[PDB]
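Here is the structure we will look at, set down as structure tokens.
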Amino acid sequence: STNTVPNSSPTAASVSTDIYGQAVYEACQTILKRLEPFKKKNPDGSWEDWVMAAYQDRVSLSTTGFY
Amino acid sequence: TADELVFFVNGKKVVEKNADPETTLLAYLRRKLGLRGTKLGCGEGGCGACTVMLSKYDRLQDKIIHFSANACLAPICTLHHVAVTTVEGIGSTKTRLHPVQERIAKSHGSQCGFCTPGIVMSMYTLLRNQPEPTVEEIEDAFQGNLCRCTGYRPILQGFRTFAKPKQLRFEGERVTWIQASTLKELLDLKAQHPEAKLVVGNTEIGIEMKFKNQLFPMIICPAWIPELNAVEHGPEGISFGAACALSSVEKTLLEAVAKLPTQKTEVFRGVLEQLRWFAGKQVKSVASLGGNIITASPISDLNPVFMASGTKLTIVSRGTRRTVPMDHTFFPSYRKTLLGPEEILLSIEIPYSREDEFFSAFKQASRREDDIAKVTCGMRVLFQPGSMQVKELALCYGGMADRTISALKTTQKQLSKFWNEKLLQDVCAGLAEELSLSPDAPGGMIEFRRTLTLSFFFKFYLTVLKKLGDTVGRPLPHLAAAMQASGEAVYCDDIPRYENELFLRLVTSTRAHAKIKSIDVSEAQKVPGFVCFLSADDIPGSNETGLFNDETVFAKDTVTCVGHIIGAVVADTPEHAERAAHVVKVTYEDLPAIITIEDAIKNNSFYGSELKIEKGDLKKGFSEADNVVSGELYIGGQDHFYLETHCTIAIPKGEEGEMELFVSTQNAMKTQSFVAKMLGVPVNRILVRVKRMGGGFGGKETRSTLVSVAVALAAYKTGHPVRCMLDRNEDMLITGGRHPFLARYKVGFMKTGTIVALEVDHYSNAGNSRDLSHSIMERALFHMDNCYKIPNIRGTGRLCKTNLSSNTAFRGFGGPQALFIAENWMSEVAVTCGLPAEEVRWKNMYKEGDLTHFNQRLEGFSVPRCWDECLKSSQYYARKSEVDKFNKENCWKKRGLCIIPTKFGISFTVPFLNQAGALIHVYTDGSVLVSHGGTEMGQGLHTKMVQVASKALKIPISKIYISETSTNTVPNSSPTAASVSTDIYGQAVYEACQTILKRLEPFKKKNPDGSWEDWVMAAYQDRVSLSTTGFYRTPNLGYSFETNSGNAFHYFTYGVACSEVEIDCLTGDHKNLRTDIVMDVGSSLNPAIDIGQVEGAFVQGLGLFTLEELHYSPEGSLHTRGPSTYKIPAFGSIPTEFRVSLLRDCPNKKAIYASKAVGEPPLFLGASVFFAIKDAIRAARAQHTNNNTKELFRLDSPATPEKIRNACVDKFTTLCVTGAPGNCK
Amino acid sequence: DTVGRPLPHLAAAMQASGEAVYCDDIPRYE
Ligand SMILES: Cc1cc2nc3c(=O)[nH]c(=O)nc-3n(C[C@H](O)[C@H](O)[C@H](O)COP(=O)(O)OP(=O)(O)OC[C@H]3O[C@@H](n4cnc5c(N)ncnc54)[C@H](O)[C@@H]3O)c2cc1C
Ligand code: XAX
Ligand SMILES: O=C(O)c1ccccc1O
Ligand code: FES
Ligand code: FES
Ligand SMILES: [Ca+2]
């Protein structure tokens, strides 16, 4: 949708996997940096513990990625 | 074999070949004609949201007439050959706006916008009758129109600029309707079928059918018949046909009063007085005279007047004709008159008054019950020619029994007596006896009622004697205001339905506390279009819901309040879902219920343990005190009364559990979360979209989920789109309101007025789940100081667990309750010390840099400046003298003036909620789409966010747009609450804008003379992303109850209000004369928006403290369920002089562009009206009660006419007037 | 970690059942 990702190129030229793949990878990294301090504080915890603890510490769990 | 119904809408012919008698105009406009400008706000005639214009040819009176009407009550079967004009009919943004529409939009008369179309139509209808109205006519036009948002001032200011036939047969699913064309037909039909129900205006029948569950299989409408519409002047009086509208009666009678000599028009003026503050124009233009008479309500305002004056009734059936004067025998029993079942009322002759004949009518300024216990009367005296010797006396009363009655034994005792002091005494003794109420009489208010019967007579006695001897900082209108005025703004139920869309109706507990033994749907199954009944077993995921996981989505084995949701009906139309729901039978086994705060305390029924804040040494502060005062105070709850009730559409996609919802909510995240948990599905499957709400006020922070989850389950179960919009009566019963509070307190203070010690125990009524009750009580305790330095202090709070709907957030979130309790003991300190109230309050104020009771430092403390400034602009000292002078000169009316400050903490008291995200896209034409976590409820958040974005980006507002709020653009959003949305989304939008500017920078550098569009295109072609998030996190927050330190709030918003009232000591009624407000909002992003918030909040506060009264059966069932029994401020409620100022030169370093939160801080200033009322009562009591100037009397909130009247203890309340001994000179 | 695995198209089962929604499969407004 145009209101989640603006100004996108058409899904064309066989490159969608290459390029949207990189953009998704970069947004993932950003989320990983954000969750890191929480992973370190509680390394035996689950994904869900880290996410909640991030949310409760007012860390944003939303990001764009671009390539 | 049914005739075609033919009418007109906005010029266009409508032919309806299968007209159902049960279809309302509002239903037809919205669901057959696709015209959704006209709104549903109550369905009972009180709110005017559904106002339309109607045009029809009075064949008789011989002209086309135009008048307003409530579409929610107009049967389409009354509309044959009538023309309807709706808001769409007069103009729109797509063509041209009517001047009425443009004007209300530009004058800031529209916030949420839900009431705006109805108001537009009222004004429009006025202008079509009188192109150049007076101010009075303008205000009167809006009597039947309610607005919850604006405080009314800007609408009236804005509009000030305009000043100076064959029988038809219809056959529905259940009802057959006959439109009679002649008197013969009427009498014949009634003979063939005597049980047939007449309908004229349907303003009583509609209520019986919708709310009381009646069904009359045959209906005869006789409106067309000329004899039922004649106005005839006779030698004895003026006769009106039974079908004549109250507005025709009013107009005819006003013309007679203007023309004839006073002595002939005593009765006419009685009639007119009762018609004065009677519903609004919409009701008066459709309600018939005979309808009121034959309805025979115990609280009919007209029947007492007709009875007291011997108004002649001409009554007719086939062959029969008689003319009786109305007397006590006309109403044998509850809702019955003295007509046989064949008989119809034909005409009503209202008499001229003779020589030595006098008349008065009066009515109680409150109503708390559907049809009882509102005192209303007609009073008539006839003396011997030229004398003061009584020849006839009639005193007739409504609201003192289950029918209109006459005080026969009392008046008969007066025949031949003279009109003097002895007579006054004799009549009052008789009245108190003959009309006595047992202390358990239905309707309650025993003392007040008795008192009004006597005081109304006293007023009559006295009357008779007399008869003898960059746009930040700019006042930009709400961005949606024009479309709100035009009916183009889309609210949740205005979204079109899918061809396969279904409708849900909730099935609700009728018991406060009971076992659910069984549920039987076999009668509901017979309803056409029934689809299914849903309950707890249909839930695939979890039945465990609510903010603290202590609620069911559907009641399991027990119910815990009246309105506890048991289940739901799904059907093909909302009317079918409604009918089927009423007929689902639940079998209950009653359990011991706990209802009141006192019940809860007696039974130790609480959620958790005592909350506490404590500082200093109490046994010690009290030791040193010169004076110690203790007491107890109660403040009643409040209903939100958003003009748009709760509503959700749920769209199931059919893939992977996906669901898309549109909902009227302040809390998209919890909606998404609750719906997912109900369905047993990851949150990432659920999408929630909020365009706007027609009001929220806290009531849509959490409680919207009761409807959302149920509708979502229906969508899951059926595979169809499903929607539900609550009726007002359902909305008030189920969704919860403000917390009632009880307070037990004790203050120690010096001779001086200086406070030395305070202990307050607070008890809130929480209802049948936790919800936000714990946080609300924390806010309360944080505000128990108001603006005052208290060296030794202890506040406790306890949450009462009860079998009532769960109470929730309401504008102020516990603060107004605590602040009210604060000013109550403060007012008692001043009176006890015998010092001016403003001196005692000023002396006890915090200074710059003081610590609160929770050890947070007050920096930028502007209360002193607001106070100073309010004192001066309101001319407080001058007027105070004027108030004393007035009271020294008036016996039965008194004035009161009070000035009150407020401080209000800004932030969510849960630290993790103070976070906020935004998402911004710039498209390649340079247009900008902003999305943030906040929702629009009328407060102008999106307007403010566009102004911030435009300033941050350095581009015109016209290039920026905010469409909606959604969980797939900004996730994990806090509820739009705690007044901080401007602060936090302002900041988040700002950051996203900075990011975008940093990315465009190299392109502005390569090309500094290029337009925005050049740079945007150039960054696009350089593959620079034009999309980003922004995020904000309020710094330095974290209060600890165990160490009593850390900041609870980011900063404080301050204000001061002065109000003056005049009370009628004999009736408890009052007029708000003048209010001056000075508010500190820092540097306002939008002075028009902010002043609107000050004005609207203030008026909600004055509602809370003086008008709004919820009332329940002893068994916990809500009695007050609509506008007819729950009174929010109306146009006529606001101060005659209503002045608001924003404090100049006071930037706030804490928030976006130096602004401050404004949403909730000014609501409490409404209490200045309450304390002005208390001031005036004090003068009334010095007049008639005792001579103790340091008397403390309790006065609970709301200060309704009952409580005001009972506090004016006099020779009436005590019955000293009877000759009995009691309290009062 | 499924990268490099022959994971079936995530929507295939729904495509097999006719539950997968294409443009014209969206319900019409009244
Ligand atoms: C918002 C609102 C506010 C109101 N405020 C007040 C108020 O302040 N004071 C007050 O007194 N009332 C008040 N009313 C009541 C109102 O006056 C009545 O509902 C109205 O006058 C009834 O007339 P109708 O034409 O609508 O009757 P309908 O609802 O159509 O009929 C009412 C009853 O009268 C019968 N009836 C009608 N005409 C005849 C006839 N000629 N012969 C025999 N039976 C007949 C019908 O069969 C029916 O049983 C209020 C109503 C509303 C909706
Ligand atoms: N017209 C209009 N104005 C309104 C509202 C409304 O519904 N309509 N509600 C209030 C409430 S009640 Mo609450 O803490 O959820 S108890 S905070 C709050 C406030 C929330 O909006 P910001 O000021 O943060 O943008 O708006 C106020 N102004
Ligand atoms: O502290 C508040 O005012 C508040 C308001 C809404 C929701 C949670 C809260 O703590
Ligand atoms: S909806 Fe018609 S009066 Fe309220
Ligand atoms: S603007 Fe009038 S009810 Fe909201
Ligand atoms: Ca609660």
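What you see of chain B is 2-165, 224-528, 571-1326, where the numbers are those given in Swiss-Prot.
Using the three backbone atoms N, Cα and C, a Cβ is placed for every residue, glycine included.
Quick look at what Swiss-Prot annotates:
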DOMAIN    B:4-91  domain '2Fe-2S ferredoxin-type'
BINDING   B:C113, B:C116, B:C148, B:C150  [2Fe-2S] cluster 2 binding site
MUTAGEN   B:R335 to A  Promotes conversion to the oxidase form that utilizes molecular oxygen as electron acceptor. Interferes with normal conversion to the dehydrogenase form by reducing agents
MUTAGEN   B:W336 to A  Promotes conversion to the oxidase form that utilizes molecular oxygen as electron acceptor. Interferes with normal conversion to the dehydrogenase form by reducing agents
MUTAGEN   B:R427 to Q  Promotes conversion to the oxidase form that utilizes molecular oxygen as electron acceptor. Interferes with normal conversion to the dehydrogenase form by reducing agents
BINDING   B:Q767, B:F798, B:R912, B:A1079  Mo-molybdopterin binding site
BINDING   B:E802, B:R880, B:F914, B:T1010  substrate binding site
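Where Swiss-Prot records a feature, it is marked here on the structure.
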| residue | record | DSSP (3 states) |
| --- | --- | --- |
| B:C116 | [2Fe-2S] cluster 2 binding site | coil |
| B:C150 | [2Fe-2S] cluster 2 binding site | coil |
| B:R427 | mutagenesis position | coil |
| B:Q767 | Mo-molybdopterin binding site | coil |
| B:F798 | Mo-molybdopterin binding site | coil |
| B:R880 | substrate binding site | helix |
| B:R912 | Mo-molybdopterin binding site | coil |
| B:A1079 | Mo-molybdopterin binding site | coil |
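Ranking the recorded positions B:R335, B:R880, B:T1010 by Cα distance from B:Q767 (Mo-molybdopterin binding site) puts B:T1010 first. Take the CB of B:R912 (Mo-molybdopterin binding site) and look out to 10 A: across all protein chains shown you find 26 other CB atoms. Shown in sequence order, B:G797, B:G799, B:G800, B:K801, B:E802, B:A910, B:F911, B:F914, B:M1038, B:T1077, B:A1078, B:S1080, B:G1260, B:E1261 are the same-chain residues outside B:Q767, B:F798, B:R912, B:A1079 whose Cβ sits within 8 Å of the Cβ centre of the Mo-molybdopterin site. Taking the Cβ of B:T1010 (substrate binding site) as centre and 10 Å as the limit, one finds 21 other Cβ atoms among all the protein chains shown.
Ligand 3 lies within reach of B:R880 from the recorded positions B:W336, B:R880, B:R912, judged by a C-beta closer than 6 angstroms to any of its atoms.
For B:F914 (substrate binding site), the Cβ neighbour count at a 10 Å cut-off comes to 29, with all displayed protein chains included. For the [2Fe-2S] cluster 2 site, the Cβ centre of B:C113, B:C116, B:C148, B:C150 serves as reference, and the other residues of the chain with Cβ at most 8 Å from it are B:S111, B:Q112, B:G114, B:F115, B:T117, B:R149, B:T151, B:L744, B:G795, B:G796, B:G1039. The Cα atom of B:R335 (mutagenesis position) lies nearest to that of B:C148, taking the binding-site residues B:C116, B:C148, B:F798 as the candidates. Using a 10 Å Cα-Cα cut-off around B:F914 (substrate binding site), the recorded positions B:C150, B:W336, B:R427, B:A1079 reduce to B:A1079.
Ranked by Cβ neighbours within 10 A across all protein chains shown, the recorded positions B:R427, B:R880 are led by B:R880.
Compute the center of the Cβ atoms of B:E802, B:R880, B:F914, B:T1010, which mark the site for substrate; besides them, the chain residues with Cβ within 8 Å of that center are B:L873, B:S876, B:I877, B:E879, B:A910, B:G915, B:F1009, B:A1078, B:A1079. Contacts of B:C113 ([2Fe-2S] cluster 2 binding site) defined by a Cβ separation under 8 A and a same-chain sequence distance of 6+ are given as B:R149, B:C150, B:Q585, B:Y743, B:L744, B:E745, B:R793, B:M794, B:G795, B:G796, B:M1038, B:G1039, in order along the sequence. The Cβ of B:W336 has fewer other Cβ atoms within 10 Å than any other of the recorded positions B:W336, B:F798. Checked against B:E802 (substrate binding site) by C-alpha proximity, the recorded positions B:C148, B:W336, B:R427, B:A1079 yield B:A1079 as the nearest.
B:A1079 (Mo-molybdopterin binding site) sits 11 Å from B:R880 (substrate binding site), taking the Cα positions as reference.
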